[PDB]
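Reading through the structure tokens given below for one structure.
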Amino acid sequence: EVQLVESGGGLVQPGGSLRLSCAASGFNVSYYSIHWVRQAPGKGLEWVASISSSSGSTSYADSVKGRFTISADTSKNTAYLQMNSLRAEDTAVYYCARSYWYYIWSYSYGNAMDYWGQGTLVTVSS
Amino acid sequence: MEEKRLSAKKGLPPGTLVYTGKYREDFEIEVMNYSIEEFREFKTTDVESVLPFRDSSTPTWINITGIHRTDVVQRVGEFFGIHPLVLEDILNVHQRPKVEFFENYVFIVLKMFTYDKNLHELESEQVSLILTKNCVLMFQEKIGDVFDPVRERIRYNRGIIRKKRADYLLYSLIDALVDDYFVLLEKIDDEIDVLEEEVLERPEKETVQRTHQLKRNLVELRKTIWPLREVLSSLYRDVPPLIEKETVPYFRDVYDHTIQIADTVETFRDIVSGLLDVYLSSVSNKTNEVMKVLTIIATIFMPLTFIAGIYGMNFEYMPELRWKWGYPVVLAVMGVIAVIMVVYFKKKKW
Amino acid sequence: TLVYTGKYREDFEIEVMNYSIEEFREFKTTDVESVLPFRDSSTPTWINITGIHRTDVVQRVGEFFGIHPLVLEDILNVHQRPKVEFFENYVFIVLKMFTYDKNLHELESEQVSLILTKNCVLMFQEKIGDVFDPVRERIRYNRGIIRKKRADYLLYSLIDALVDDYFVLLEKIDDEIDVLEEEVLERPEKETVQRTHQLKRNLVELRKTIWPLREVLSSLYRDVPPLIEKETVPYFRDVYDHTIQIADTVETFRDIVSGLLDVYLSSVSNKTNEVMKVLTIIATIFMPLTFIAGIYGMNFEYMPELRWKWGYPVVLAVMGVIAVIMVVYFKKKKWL
Amino acid sequence: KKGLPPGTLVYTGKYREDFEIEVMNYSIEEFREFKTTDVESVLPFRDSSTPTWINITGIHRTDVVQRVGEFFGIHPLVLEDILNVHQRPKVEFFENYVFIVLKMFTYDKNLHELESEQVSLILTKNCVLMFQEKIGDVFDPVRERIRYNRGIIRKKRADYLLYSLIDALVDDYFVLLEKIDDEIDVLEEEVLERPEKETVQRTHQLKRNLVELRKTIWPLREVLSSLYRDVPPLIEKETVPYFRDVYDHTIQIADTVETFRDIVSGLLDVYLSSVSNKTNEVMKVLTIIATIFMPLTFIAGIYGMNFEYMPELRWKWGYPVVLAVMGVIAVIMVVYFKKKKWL
Amino acid sequence: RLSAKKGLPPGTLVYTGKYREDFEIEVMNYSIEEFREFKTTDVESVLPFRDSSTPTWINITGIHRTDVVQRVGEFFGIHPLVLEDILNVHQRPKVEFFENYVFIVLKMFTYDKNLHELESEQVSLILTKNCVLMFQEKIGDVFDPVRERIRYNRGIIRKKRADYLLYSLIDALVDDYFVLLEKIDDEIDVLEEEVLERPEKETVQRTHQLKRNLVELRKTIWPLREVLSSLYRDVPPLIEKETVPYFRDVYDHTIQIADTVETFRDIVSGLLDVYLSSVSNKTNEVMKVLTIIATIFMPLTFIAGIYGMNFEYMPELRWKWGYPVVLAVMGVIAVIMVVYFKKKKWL
Amino acid sequence: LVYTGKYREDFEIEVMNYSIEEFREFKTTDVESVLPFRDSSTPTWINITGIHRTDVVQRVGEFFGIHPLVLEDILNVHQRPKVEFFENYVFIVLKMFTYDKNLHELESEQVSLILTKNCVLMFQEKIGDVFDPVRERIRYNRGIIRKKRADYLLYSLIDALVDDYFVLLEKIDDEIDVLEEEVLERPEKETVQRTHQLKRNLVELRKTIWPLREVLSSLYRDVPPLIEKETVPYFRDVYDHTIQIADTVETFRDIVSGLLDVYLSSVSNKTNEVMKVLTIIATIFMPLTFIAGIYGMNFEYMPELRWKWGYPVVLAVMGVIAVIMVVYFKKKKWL
Amino acid sequence: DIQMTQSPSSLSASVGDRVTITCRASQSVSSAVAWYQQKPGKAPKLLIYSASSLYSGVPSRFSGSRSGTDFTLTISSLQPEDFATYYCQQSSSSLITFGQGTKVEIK
Ligand SMILES: [Mg+2]
Ligand SMILES: [Mg+2]
Ligand SMILES: [Mg+2]
């Protein structure tokens, strides 16, 4: 019933820019955190960004700080990731995940990723 | 005195509300909308499908089982005009029972306790109740509750529940919880009985572990039963505008039950303390016996061995001419002293 | 409806009687024969039906007077908390029976279920023998003012008989704690705690079988228009006081038996301390003695052998001196 | 304890030594007092305007009680109740008179025993009656107040006389609780300083004593609560503050007794701790002496063997050297024990 | 002395306490326009303030001089029983309502570290008209924040009527209860650490004394909740007007106090058993030392004996290496005893 | 003025003076060159690392016009956190802690904050702090620290303290995580010592954190002129953080108390084990020892002089007694 | 930042035996560790959250445990559908990082 769909991935010139759209159905994007995760060809998962749609509190990975942008539109229920000045090491499959919060102790909170999208391929070459 | 703003946690965005707890298995909404002669009862998972029941003339009962879906509780609170702090208190299970009054609704936090005979543990599930001028909202942590009798009364038109308003519904649910506390206490009584028989016959460490976790369970039960009495006392004395006067005497009755429950607790703790003391007796008795052995030997042998040391002297002028044979003389001495000492111990009943 | 707990089987037995100011009549039967006394508009009657196995009479009185029949389902089962029904024209109650044995701490369980109809009282009773004997004795002997009321003072008489039986049971229980305290005072042993916990379990059983009775009696005292007003209320207040006496008596018994258990604990601890003192005293006195005997008990080559006449009495006097100092130090510590 | 005949008007009690009837009448200026044994002396004062106070002590014959009851329109049930010493205190209201039954307690330093004495207050119209069974009484302050004309007892009617009697009755409970508090302090000091095999025994009976007071104290407030709760028929107005004051005194006594129960509960635990400390001390001394003298007698036995090959038989003055080594072993073991703070 | 007064008529004014070393009467007649303070040692000084049109806080510290108590009781119309109860410091906290005054009995507590004893001081509050009467027996209270508020307009005490003054005084008393509760918590923790570290007899006496203090504190704190409930649930004299939220706040504060006291009672209940277990473990380790020594040296001395007996033609006769064999075997026995003692975790 | 603390080595006077567009940061050991920093309208942050250097703190207090009582409070390190407001300045006492993973010892450092007119004074025992993020924010314009006045700086300092408390709570959390299972699986005296030390550390934590939350409550609920009204929500957030810390400390204390409770349960059986071992050894050896004693006396014309190898016969009878006794032991359910 | 080193890297074990993967945190993380499983060519599926709690709709043979700062995933009895790459994830801070992953092969 809950679905995350990624669109926008494709070829782009090095130093270019493109916007990835994560459309979410089956839930409201405001009540949950939306994360963008990366996986390089033949490598491991790497987290990229996090957004809380209701408040707009962003959190960017140390590698992509100041170079990426994440936003959330409640009117159309979509999480956007504008990637600017892409380098040759950004080519990867990009996943959009929905995360809630769980309770451990009164001081410590964690988050877990239930639902993931199919992920779109982004290639930066030639 | 305070604006009652949100919690402002750390490591958490300013506006997010987090379900504190450990149950995420199931989600469901159950709506029973009843009148003088007709009633509807259906289970769904679509939150909008329960929203239009806010402005219903006839009383309704909404039950959201599974509060980990923060979206559903947030949407319901927004639709019914519930303050965000009330929503946090709904989600925050690590809390004590309480009652809060607002100009549009009344909020109640209670606890349901289950006690499995095996594994000897107490499991708590926080339940939230919100009474609004026409509706009763309930928030449950997981599947399974004690409000089946109230559902039976609604369905088969027994008692006088269908002839009254939502305040009688709140009374019925609180009464059901208080009555389930009685079965919980009966289970505790049976467990204490069998455990105490065990500590009479089998004084081991497992009994002590069970007794100490049982003491912790009773401490938690007292800590959750006193705020319950506070809640009901406020309920029938503050008499909020939403609860009708006619239903106020009913509350008093169940309040009495609460007092009764507390009194029973006041016995149980005392009882368990006694059985713990009983443990010591048992084990000490065993140790005591092992010391009496250690006496009825040492007292026989240590002094008696001493006489050998007196004749273990490497002296030259010791009187050794004896009578008949001197080794039998020492044997007679040891025999008479051993008989005397053992008779002394026997008459002391050791 | 048809299934009962039925621990034991006994012969079904039927008594019916009607008591009046002039005289009384009583018929003893085994099968259904008291159909006529029901709804006879005469002076109040008393009917005793022994046994529930022969439920034929149960169905018979069901069709003869069917009022809230499902209460029979509350009679077949035995392990239920007694309650009260406040509906008009009839009172339905269930009361709990115990018999105490002096030989050993066994308390048997029985149930008596009473229902009041038009000038009639009918009860299901489990086994032959009952604590209702004083009521029958005063009926036959024609004493007191018992034959003066309508079907309610008889229920009062039954309740008062049960209260008297409870009082004598608590009195013999009090004697039981008295003898237990005496035996713990004179001789501690292993079964004292056993006796204490059977006493505590019986006290808890009395508490949990009296509290529902107290609540039922309070509910009856509050507002019951079936009973006669301004004619029995002082007596009903008196039995309320009697129930309060039962309650605080059982609470006091609980406290007393807890105290006895604790004093047994104290006795055991002091016995352990005494035996350890004995062991320590004997070892302290007699270890340095064998110490010196051993250090004097080898040969060597040039040990300082004493040529003093009666050297063995000299060393024995030294041993006596050290024993005396050890003994005086112990009795200064007051251990000996 | 037989319930077959209802209202069996029979006296129960352990005292039948004597008998007296004292009648005192008082007014604004009138003060009459006379003691007798004949019942017929109480024939007047039934309808006298001036309130009167009658005390009947040494109630050993039911004839006087039955005659008084028939002379005052008294129900036989309360007539038996005033003759039931084994019976909880209670208060009863009727259309004409008021029935009150209470207990008077004493204490002794030898037997540590509490004696319950049955005293029944009956207030009918202007007259007040007591039926007590033992000579010796604590209402002496009321007698002195009614004699030498102090206070406001004379101005007010038998309602205030009943209040004054109840106050004098509940004031001695403070003295009794004072005495048992002193006993509790003595017991506490002695269990902390020095236990004894029989010590706990005393503590146990003291607990019993306390619960005995409980058996009367919690009823004793309840009845007084009634005297303030509604009291419709009798007890004039402007006197309910007096009954509220005595009710506060009763609840204070109950609270103090509960405190004493808690203290007695803790007493046995501190006694057990003292006994455990003594056991630890004796075990320590046994351990020290055993460890000192066991290896040394072991070495003595070693050197007391029988072979003709040991060089220790004076290889170079072996005896003093071996004795010195053994003594140094003992000394260093004692030093280690002192370092462990076991000595 | 529980009674301290046996043969006295009702209404007699006797102060049964032991505090008679001080006396003072202080008043702070405060209104919106101007507040004026006044201190005295006179009975005629505070007469007109009975009929003032502004809130007044007559405070009489030291009630050993019962003459001033009688004077104020007669002038304000106080019944003699209330005057007797004011002077009776051994009386429990309570409240009485009358025609035109509320008479509240409370207690204020102090705790000392050098001597771990709890001390209580009687306090009586008379709320009549627009004036509050204070009755005490010592100089030095917990209302200094309220005095700061009345002097310097920190809060709204100056604007509001006598009901808010009563609320402020009760809240100050509850705050003192909180701070003493914190001190009691600190003492409980230090006592528990002492129990778990150094079991001594003075520890037992300290624990029993703390038990006595805690039970007395619980006994005197239970009626305070009842008094605040009565002041909050109903207003029998119709004197309190709209200050019920503040009284409800004080009631919730008393609820918190009772919960904390219950937790402390549970802790000191477990403390004794913890002490007994600690002493038992100390005996455990000492007797472990004893049994190690004994296990090492009774078999060894038994071997010593079985080699040293009088015999002729006994085996190992004149054996050259017999004594080295005996010494080596005893050393090996001691070594293996110690080895399996370490294996058994007894060393 | 006496200094209770044990750190008497470091003395650095670090001044950070920032404006809307200007900044100046430097550390020096001279005080007359840094006293007039309060004259400027630009907010200033002074950090005095020497409290053992009593002369410099006395001089700076005299120059700043603060009562000597707060100087005595500054010197007295062993104290609880507290706050006082005077018409000229606000004086707060807080505490930092450091926790060593290898050696589970929690140690403390007193900190004194003094918010005066448009500047703040800070007093710290030793070099090594938790306020470096605030310094970086001032340097790099990372946040809004430069735009606001000194009350925001006091807020930021308290926030850094609370962040350090959260870090220490994480360390105590994983310590409890390992220790709980270590006790539940392998109890030993090291586990008992660890649990007692953890309990004492939690005691210090709560005894410090409750006064801290009271201080923060006084900071935001009260309305002093020193801190602007617009800085109250930040203090409310810090107060809520302190609530978090207090609740976590309560949970940790309850867990550790339960650990001690379950450990001290089995004291009554190790005593019986020692009972058993000692009574077995004594029971099976004392009769043997006295048999040896009997056959060890020096006697004349004693009977058992030479009767068919007396030594083996005596040893055999003694062993028979010993095996009888050990069979009795194994029969009576001991060992 | 916090590193989560995952060992081993190419564990191989046939169907029917217990498999354990250890994951060591470079910093104290307060039990906020989640375990995901990713088969080739498909998005990951959450298995464990809070380092012990089992997700809803996942077989019980998967288990997670924490000791100090070491988090272990255990498969009690493998199935042919349990051969994938397993990833750690720490959520103790806003900067959440993953592990390197542990491909599981067929022996
Ligand atoms: Mg020896
Ligand atoms: Mg020897
Ligand atoms: Mg020899």
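Since chain E takes its numbers from Swiss-Prot, the residues it shows come out as 5-351.
Just so you know, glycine gets a Cβ as well, placed from its N, Cα and C.
Note: E:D89 (mutagenesis position) has non-local neighbours E:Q95, E:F107, E:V109, E:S128, i.e. same-chain residues 6+ apart with C-beta under 8 A of its own C-beta. E:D89 (mutagenesis position) falls within a helix when secondary structure is assigned with DSSP. According to Swiss-Prot, the mutagenesis experiment E:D89 to F or K carries the annotation: Decreases ion transport.
For the mutagenesis of E:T295 to M, Swiss-Prot gives this note: Strongly reduces Co(2+) uptake. The structure shown keeps the original residue. Remark: E:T295 (mutagenesis position) has E:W350 as non-local neighbours, by Cβ distance under 8 Å and separation of at least 6 in sequence. The DSSP secondary structure for E:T295 (mutagenesis position) is helix.
E:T299 to L appears in Swiss-Prot as a published mutagenesis result, with the remark: Reduces Co(2+) uptake. Abolishes Co(2+) uptake; when associated with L-295. The Cβ of E:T299 (mutagenesis position) has E:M341, E:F345 as same-chain neighbours under 8 Å, each 6 or more residues away in sequence.
Here E:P303 (mutagenesis position) comes close to E:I337, E:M341: these same-chain residues lie at least six apart in sequence, with C-beta atoms under 8 angstroms from its C-beta. Record note (Swiss-Prot), mutagenesis E:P303 to A, G or I: Increases ion transport by suppression of a kink in the transmembrane ion permeation pathway. The unchanged residue is displayed.
For E:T305 to L, Swiss-Prot lists a mutagenesis experiment annotated as follows: Abolishes Co(2+) uptake. Around E:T305 (mutagenesis position), there are no C-beta neighbours below 8 angstroms that are at least 6 residues distant in the chain.
According to Swiss-Prot, the mutagenesis experiment E:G312 to A carries the annotation: No effect on pentamerization. Abolishes ion transport. The Cβ of E:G312 (mutagenesis position) has no same-chain neighbour under 8 Å that is 6 or more residues away in sequence. DSSP assigns E:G312 (mutagenesis position) to coil in the three-state reduction, placing it in neither a helix nor a strand.
In the structure as shown, the Cβ atom of E:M313 (mutagenesis position) sits within 10 Å of 20 other Cβ atoms. Where Swiss-Prot documents E:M313 to A as a mutagenesis experiment, the accompanying text is: Abolishes pentamerization. Abolishes ion transport.
All chains included, 14 other C-beta atoms sit within 10 angstroms of the C-beta of E:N314 (mutagenesis position). According to Swiss-Prot, the mutagenesis experiment E:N314 to Q carries this note: No effect on pentamerization. Abolishes ion transport.
Looking at Swiss-Prot, you'll find the mutagenesis E:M318 to I, L or V noted as follows: No effect on pentamerization. Decreases ion transport. Around the Cβ of E:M318 (mutagenesis position), 14 further Cβ atoms fall within 10 Å across all displayed protein chains.
Recorded in Swiss-Prot as a mutagenesis result, E:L321 to V carries the remark: No effect on pentamerization. No effect on ion transport. DSSP assigns E:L321 (mutagenesis position) to coil in the three-state reduction, placing it in neither a helix nor a strand.
Checking the mutagenesis positions E:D89, E:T299, E:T305, E:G312, E:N314 against ligand 3, the ones with a C-beta less than 6 Å from an atom of that molecule are E:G312. Neighbour count (other Cβ atoms within 10 Å of the Cβ, all protein chains): 12 for E:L321 (mutagenesis position). Across the structure, E:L321 (mutagenesis position) and E:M313 (mutagenesis position) are spaced 12 Å apart at their Cα atoms. Taken residue by residue with DSSP, E:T305 (mutagenesis position) is part of a helix.
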